[PDB]
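Have a look at the structure below, then the notes.
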Amino acid sequence: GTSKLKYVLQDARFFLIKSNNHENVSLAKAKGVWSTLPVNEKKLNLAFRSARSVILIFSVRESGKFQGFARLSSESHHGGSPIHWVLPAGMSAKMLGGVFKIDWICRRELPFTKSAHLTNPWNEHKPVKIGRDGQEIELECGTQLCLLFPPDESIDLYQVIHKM
Ligand SMILES: CNC(=O)[C@H]1CCNC1
């Protein structure tokens with residue numbers, strides 16, 4: 001069903017996450033973590049305290065798809081086991097911010113061809129696929145985008161609801 005998902009998404013905030021490679025998204029799906037540059041780390045920490053759910057919607061650059069979405073379960077923290085992210089040419093692990101814990105809500109892909117009717121008011125009403133890493137997605141657009149993904153029957157949202 002979609003009812004528990006709608007409950008998790010009620011009054012949530014949404015952020016577009018752009019990764020240069022599939023390796024980082026696969027790591028995030030396996031380990032339940034994300035890290036971003038400090039400018040975006042600060043925004044996500046503010047958002048985490050402000051709303052009952054903060055949703056990250058992931059897209060690998062040049063893939064033509066989103067790769068899933070997850071909910072922040074923590075603010076960023078430093079000093080864990082170093083995650084072996086593949087950073088793009090010119091980027092070093094020192095340039096990253098802290099580590100956020102995330103709970104995946106959907107690990108399934110959605111092609112951009114399916115979201116062409118959704119525009120993001122916070123990015124000049126451009127199609128929601130368009131945006132820099134960290135672009136916030138307005139509530140209605142983000143809710144409808146998450147509802148377009150195929151259901152991920154491997155995930156039980158009962159375990160996310162209790163953290164809210
Ligand atoms: C693992 N973290 C990333 O790949 C971030 C870095 C900047 N945009 C995506």
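Residue numbers in this text run from 1 along the chain shown.
When the header is checked for method, it gives X-ray crystallography, 1.4 Å.
Yeah, the Cβs are placed from backbone N, Cα and C, and that goes for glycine too.
Taken straight from Swiss-Prot:
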- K18, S19, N20, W34, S35, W85, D133: RNA binding site (BINDING)
- 12-149: domain 'YTH' (DOMAIN)
- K18 to L (Swiss-Prot position 361): Does not affect ability to influence alternative splice site selection (MUTAGEN)
- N24 to D (Swiss-Prot position 367): Abolished binding to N6-methyladenosine (m6A)-containing RNAs (MUTAGEN)
- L37 to T (Swiss-Prot position 380): Reduced binding to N6-methyladenosine (m6A)-containing RNAs (MUTAGEN)
- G68 to I (Swiss-Prot position 411): Abolishes RNA-binding and ability to influence alternative splice site selection (MUTAGEN)
- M95 to A (Swiss-Prot position 438): Reduced binding to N6-methyladenosine (m6A)-containing RNAs (MUTAGEN)
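Apart from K18, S19, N20, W34, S35, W85, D133, the RNA site neighbourhood in this chain, defined by C-beta within 8 angstroms of the site C-beta centre, holds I17, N24, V25, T36. Between the C-alpha atoms of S35 (RNA binding site) and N24 (mutagenesis position), the distance comes to 10 Å. Within the set of recorded positions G68, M95, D133, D133 have a CB atom less than 6 Å from some atom of ligand 1. Spatial neighbours are here defined as Cα atoms within 10 angstroms of one another, and by that definition the neighbours of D133 (RNA binding site) among the mutagenesis positions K18, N24, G68, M95 are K18. Only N24, from the mutagenesis positions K18, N24, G68, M95, place their Cα within 10 Å of the Cα belonging to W34 (RNA binding site). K18 (mutagenesis position): 15 other CB atoms within 10 A of its CB, across all protein chains. Closest to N24 (mutagenesis position) by Cα-Cα distance, out of the recorded positions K18, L37, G68, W85, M95, is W85. The mutagenesis positions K18, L37, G68, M95 include none with a CA atom within 10 A of the CA of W85 (RNA binding site).
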